[PDB]
Amino acid sequence: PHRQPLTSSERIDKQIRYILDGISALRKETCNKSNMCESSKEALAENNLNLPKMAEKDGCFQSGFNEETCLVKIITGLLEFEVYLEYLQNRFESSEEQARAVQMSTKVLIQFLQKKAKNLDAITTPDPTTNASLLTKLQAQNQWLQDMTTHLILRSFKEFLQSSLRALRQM
Amino acid sequence: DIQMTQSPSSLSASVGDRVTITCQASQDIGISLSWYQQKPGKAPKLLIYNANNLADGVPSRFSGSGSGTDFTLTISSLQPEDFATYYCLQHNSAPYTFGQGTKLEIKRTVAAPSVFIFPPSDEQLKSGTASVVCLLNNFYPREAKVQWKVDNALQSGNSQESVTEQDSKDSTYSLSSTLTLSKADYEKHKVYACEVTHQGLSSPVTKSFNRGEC
Amino acid sequence: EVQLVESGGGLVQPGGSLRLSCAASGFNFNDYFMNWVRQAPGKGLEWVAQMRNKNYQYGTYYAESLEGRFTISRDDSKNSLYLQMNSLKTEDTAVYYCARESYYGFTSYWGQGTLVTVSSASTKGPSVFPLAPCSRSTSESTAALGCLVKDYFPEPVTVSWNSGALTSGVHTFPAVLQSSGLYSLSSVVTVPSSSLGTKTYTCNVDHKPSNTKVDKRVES
């Protein structure tokens, strides 16, 4: 079935939904094994994590909406998530393709959004050295802490993309 | 790597007393710390896992406490079988790390050693070496000084010592000191003596023999 | 029951290499992380290495103090864990325990351990000499006798008295390492002095590394 060309915004919308679908498949696999995403003591794994999240000051919610500050926050947030998506690559075999897809699709999305931004002056790029050490730190942990880290990343990334999707529909 | 500081290194306590052992981690490890008990000649035994969970069959007088960097093992009303070496294990992030260990020993009343001296055997002497052995049997506390004298001359550098683990029935120690000489030096002398100083003795006790009388 | 059995221990020259093995049974070996832990004679526990499973890409971690001299590996088709040790030094002399790591990270099961001795000394059976006083005491109610187990290598030796029938009052002391590189220990027993000459006392010494067995009847 044929259609007209997607606009930039429609392309972005479709990209986010594709990533969410992939995150969903990853979540399903994680929660069907090991601790079954039992989350009572997840605060323990959260200590080592600085996961991006929306706040009202970011201007991504309908109330207090601000297109410029929101877009900056989404791009900055997604750039910060990338080290955590790299972490996820080793945690899924029997789902290699899916974890790979989520990671690649997020990179494509970042580029779409950076095109939409111009300028990128307010965009804080995460430090590679800090990211390499963080990744090492996360991988060194025992299996239980790694299962919890995995679940926290998936949930938090899902939440960030859901809020991003809603905000980008207003742009 | 995460470093562990376990305290104290050694602890002397009475049966029925309460003791605490602490471990500090060099960074936050959450609750990912476990406590091990080890008896002489045996593999370590898990007592407490994930900071506060008692292992199967572990008596409830054992309890673990703490989170983050500071952890405590408490033992209430020590029983004789509880005297051993205790270790914490950091198992948050590899490489995992054991603490330095706490050796927990029974406090008992002072017991003076029985002292015995043994000359070298004729069988050993055939081979050119003479071992003179002094035994201190069943004393408390562990601290004891043994000094060797040959024809009244204080010896240095030619003896080695060995001390047993605390006895499982009477809570005492025993010490064995060996003086080593060539057959030639052994034969040049007459009086072989071991002098023992210990808290249980009001004055030092000397045991000796004369070489030609054996 | 879970069983972990170490092999491959023994003596090795300074600078040498040794490969330890661990045969696991009674559980699905493939699913578990495994560790090596070591303990130098009379010293504290030292965590050595971790071998992860397939799910974790067979990742390996090592204590930093080892400076990369050791290599851990596994063979899941044989239910076996390995520790390849290189550039060995005397401070690597220890009992080495194979251990199963919990999901939670703590060590849950241990092998009995295998002794590795790093030394220039060669395997040597002990000479066993009697320990008996110069003469019998007439005053004292307690007598001591024993055996000196001299110049053997490596550890360990086992000593019993009267084929295991005499255990009360027995003290078998920790070996001392002599400047020659050989070990020496004494085993003593205290007995009522009235027993002397009414009964035989024989120490039974066993040194598996040299396959030596010695009975020494002590006359006092």
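Chain A is numbered as in Swiss-Prot; shown residues: 42-212, in order.
Just so you know, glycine gets a Cβ as well, placed from its N, Cα and C.
Mutagenesis annotation in Swiss-Prot: A:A173 to V, described as Almost no loss of activity; the structure shown retains the original residue. Experimental mutagenesis at this site is recorded by Swiss-Prot as A:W185 to R, annotated: No loss of activity. Quoted from Swiss-Prot, the note attached to the mutagenesis of A:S204 to P states: 87% loss of activity. In Swiss-Prot, a mutagenesis experiment is listed as A:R210 to K, E, Q, T, A or P, annotated with the note Loss of activity. According to Swiss-Prot, the experimentally introduced change A:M212 to T, N, S or R is described as follows: Loss of activity.
Positions of the features from Swiss-Prot, shown on the structure.
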{"residue": "A:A173", "record": "mutagenesis position", "DSSP class": "helix"}
{"residue": "A:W185", "record": "mutagenesis position", "DSSP class": "helix"}
{"residue": "A:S204", "record": "mutagenesis position", "DSSP class": "helix"}
{"residue": "A:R210", "record": "mutagenesis position", "DSSP class": "coil"}
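Its Cβ placed at the centre, A:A173 (mutagenesis position) has 12 other Cβ atoms within 10 Å. Note: none of the mutagenesis positions A:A173, A:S204, A:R210, A:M212 has a C-beta at a distance under 8 Å from a chain C C-beta. It is 22 Å from the Cα atom of A:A173 (mutagenesis position) to that of A:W185 (mutagenesis position).
Counting every protein chain shown, 20 other Cβ atoms lie within 10 Å of the Cβ of A:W185 (mutagenesis position). Around A:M212 (mutagenesis position), taking its Cβ as the centre, 14 other Cβ atoms fall within 10 Å, counting all chains. Same-chain residues at least 6 positions away in sequence with a Cβ under 8 Å from that of A:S204 (mutagenesis position) are, in sequence order, A:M95, A:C101, A:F102. When the Cα atoms are compared, A:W185 (mutagenesis position) and A:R210 (mutagenesis position) turn out to be 38 Å apart. On its own chain, A:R210 (mutagenesis position) has A:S50, A:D54 as residues at least 6 apart in sequence with a Cβ closer than 8 Å to its own Cβ.
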